[PDB]
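The structure appears below as structure tokens.
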Amino acid sequence: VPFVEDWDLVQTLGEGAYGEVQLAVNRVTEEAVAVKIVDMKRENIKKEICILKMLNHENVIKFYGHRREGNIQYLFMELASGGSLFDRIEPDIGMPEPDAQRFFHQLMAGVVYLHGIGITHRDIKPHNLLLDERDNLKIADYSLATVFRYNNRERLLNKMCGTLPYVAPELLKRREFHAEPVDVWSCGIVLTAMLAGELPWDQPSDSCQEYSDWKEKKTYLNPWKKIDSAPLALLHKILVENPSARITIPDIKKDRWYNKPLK
Ligand SMILES: CNc1nc(Nc2cn(C(C)(C)C#N)nc2C)ncc1C(F)(F)F
Ligand SMILES: [Cl-]
Ligand SMILES: [Cl-]
């Protein structure tokens, strides 16, 4: 069992490009945390750490601190012992609408927070939405995150990143684009996944027939026919091709389904 000072690395929680995340248990105190390990031999991590140190909100993963030990960086974060939203989505089914609604509220709270400190996540998807012991959602993984507002001045993005089934269509079609509507779009694909247990398209290019079908309002197809009319009216306002016409988070919060009592 590997270790870092007082911590035993006791279980793999993920292993992408950026090394691994380990469940770390302090041998003295028995405190459990998550540790991201990056082998710097294999600028970006300077940025990630700077962003992580800004984050203070109940629906965003907390940063405890980092240790360099040669080429290895250790990033200590809050453990979400519930695991991911990904694992609460039953393929082809989704989850009960009240659970989807609660998670969507928490995801909006997290995203409003990040946007309000001028940070865009840029890869919102169920893999990056983690659950604490009380099933409170946490936005995780700030490795693609970036500043879109500084000194109250917005900067457009030009870098293409994210995950194709979650990316907004402007990110495939425009030289430059606003950060906020991209994160809103991916929230709408997450909501679709939660209510239908299915992603609607490989990517929103109109070389993609499922995306054309949606633009032509063919909601008698999957995944849309699994979704009640109320949450579907919200998805009609989120999954809008023109990012200037797309609903903003203030207006999501006035949506009928958003405010519908459910249990
Ligand atoms: C993957 N990163 C993180 N993971 C957790 N918790 C957690 C993830 N899993 C999955 C299902 C992915 C597995 N294996 N299971 C648990 C208990 N907490 C925090 C992080 C963090 F901070 F590094 F994002
Ligand atoms: Cl699947
Ligand atoms: Cl899914």
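In order, the residues displayed for chain A correspond to 3-44, 50-270 in Swiss-Prot numbering, which applies throughout.
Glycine is treated like the rest: Cβ placed from N, Cα and C.
Here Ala19 (ATP binding site) comes close to no residue that lies at least six apart in sequence on the same chain with a C-beta under 8 angstroms from its C-beta. Look at Swiss-Prot and you will find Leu15, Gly16, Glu17, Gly18, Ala19, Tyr20, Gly21, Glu22, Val23, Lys38 tagged as ATP binding site.
The Cβ of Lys38 (mutagenesis position) has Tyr20, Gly21, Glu22, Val23, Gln80, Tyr81, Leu82, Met84 as same-chain neighbours under 8 Å, each 6 or more residues away in sequence. DSSP assigns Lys38 (mutagenesis position) to a strand. Looking at Swiss-Prot, you'll find the mutagenesis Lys38 to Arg noted as follows: Abolishes kinase activity.
Under its mutagenesis entries, Swiss-Prot includes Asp130 to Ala with the note: Abolishes kinase activity. Of all Cβ atoms in the protein chains displayed, 20 besides its own lie within 10 Å of the Cβ of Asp130 (mutagenesis position).
Secondary structure at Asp130 (mutagenesis position), taken from DSSP and collapsed to helix, strand or coil, is coil. Per Swiss-Prot, the feature active site, proton acceptor maps to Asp130.
Annotation of the published mutagenesis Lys132 to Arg in Swiss-Prot: Strong reduction of chromatin-associated CHK1 ubiquitination; the original residue is retained in the structure shown.
Candidate recorded positions: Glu17, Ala19, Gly21, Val23, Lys132. Those with a Cβ under 6 Å from ligand 1, in sequence order, are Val23. In sequence order, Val23 are the residues near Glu17 (ATP binding site), counting only same-chain partners six or more apart with C-beta under 8 A. For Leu15 (ATP binding site) paired with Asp130 (mutagenesis position), the C-alpha to C-alpha distance reads 18 Å. The highest number of surrounding Cβ atoms within 10 Å, among the binding-site residues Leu15, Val23, is found at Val23. Site extent for ATP: the farthest pair of Cα atoms among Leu15, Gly16, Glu17, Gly18, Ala19, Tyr20, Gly21, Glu22, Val23, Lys38 sits 14 Å apart. Cβ neighbour counts within 10 Å, taken over all protein chains shown, single out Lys132 as the most crowded of the recorded positions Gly21, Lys132.
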